[PDB]
Amino acid sequence: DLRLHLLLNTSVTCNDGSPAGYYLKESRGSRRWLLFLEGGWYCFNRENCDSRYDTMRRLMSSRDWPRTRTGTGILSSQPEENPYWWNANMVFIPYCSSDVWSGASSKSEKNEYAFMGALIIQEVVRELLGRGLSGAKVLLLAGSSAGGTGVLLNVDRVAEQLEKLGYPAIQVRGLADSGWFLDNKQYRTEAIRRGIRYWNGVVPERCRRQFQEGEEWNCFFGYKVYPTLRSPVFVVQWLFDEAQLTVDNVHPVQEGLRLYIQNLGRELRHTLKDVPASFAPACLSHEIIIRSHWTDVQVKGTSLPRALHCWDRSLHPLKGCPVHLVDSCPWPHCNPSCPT
Ligand SMILES: *[C@@H]1O[C@H](CO)[C@@H](O)[C@H](O)[C@H]1NC(C)=O
Ligand SMILES: O=C(O)COCc1ccccc1
């Protein structure tokens, strides 16, 4: 069980002005810290956010959060469930800002909602330094879905924050799960561009300087933001991610749809060619790395917990310990280990 702590700086808030927070389980024999960003889409205008407040309120407010949560998958403390980092200090950061972790805008007379995702991450890091993070050797910022994109948007800012605060020995790394999307044509980006204006959203500085004003939405797409990042980042992405297919309007397959799906997998595989640490199975799935059976999938005979361990070793090619694992087969479930 991870225990809830509401932020001591109560001006760093969820959408409705209630305090943001984090769930923590300490492991005093470990200098490894895992900070995980929850996902859950986003909202981009007043009417769309009002609808989310009616039926997805835990994603907009801390008022109903439970006192504890169980760590599962990569957040589990049991070696059988988590062969990678079972002994680490574990942190789960709830997603209550609806801004893909990019916002830095408070509620005010002109703003019905606060969008503070980028500031929530910074404040969690600051408050953890007094609970043991000051002694860390590695801080892994991980996340799933919208939280995976959040990793790409925030990992370099966390590294800079710790350097400026005076902690140069902490190695900051990222793990982005299910947050690597393509701005492709549908089978049958406007919302993100509108969202960024609504949230006062911020993107990493080098990417911002490449794309310039009005074009910062480009930095929400992994293949465009990844090459600009300085921190090491491991990318996990299904070749046929269900959220990608939903936005593409894909739900006895005829030739046009067969070609569309095959081209999507080939494009995803191409964007990962120059990503040295990656795990990309040929599956149609919405499943994420905090599920209890995350150990089950393999690419070329290697599981994700093994690949992450090999990544740790590489940051000290390795014989029999690979880190770049991308399926080449062209149709969903051509990998026999895909989630069922
Ligand atoms: C609380 O957070 C806000 C927003 O990041 C910041 O402006 C303020 O300085 C913080 N307060 C303290 C005491 O650190
Ligand atoms: O969570 C989702 O599946 C989609 O929303 C987040 C997003 C991330 C990147 C680009 C656009 C949107």
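Using Swiss-Prot numbers, chain A covers 88-275, 288-350, 355-419, 428-451, in order.
For this deposited structure, the header notes the method as X-ray crystallography, 1.5 Å.
Yeah, the Cβs are placed from backbone N, Cα and C, and that goes for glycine too.
Swiss-Prot lists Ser232 (among others) with the feature active site, charge relay system. For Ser232 (mutagenesis position), the Cβ neighbour count at a 10 Å cut-off comes to 21, with all displayed protein chains included.
Counting every protein chain shown, 24 other Cβ atoms lie within 10 Å of the Cβ of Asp340 (active site, charge relay system). The annotation active site, charge relay system is assigned in Swiss-Prot to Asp340 (among others) on the grounds of experimental evidence.
Taken from Swiss-Prot, the feature active site, charge relay system covers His389 (among others), and the record attributes it to experimental evidence. All protein chains shown were included, and the count of other CB atoms within 10 Å of the CB of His389 (active site, charge relay system) stands at 13.
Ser232 to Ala appears in Swiss-Prot as a mutagenesis experiment; the accompanying note says: Abolishes enzyme activity. Unable to mediate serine depalmitoleoylation of WNT proteins.
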How many Å lie between the CA of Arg275 and the CA of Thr288, given 12 residues are missing there? 15
Take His350 and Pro355, the residues on either side of 4 unmodelled positions, and give their C-alpha distance in whole angstrom. 12
What Cα-Cα separation, expressed in whole Å, is found between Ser232 (mutagenesis position) and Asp340 (active site, charge relay system)? 10
Between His389 (active site, charge relay system) and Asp340 (active site, charge relay system), find the distance joining the two CA atoms and give it rounded to the nearest Å. 6
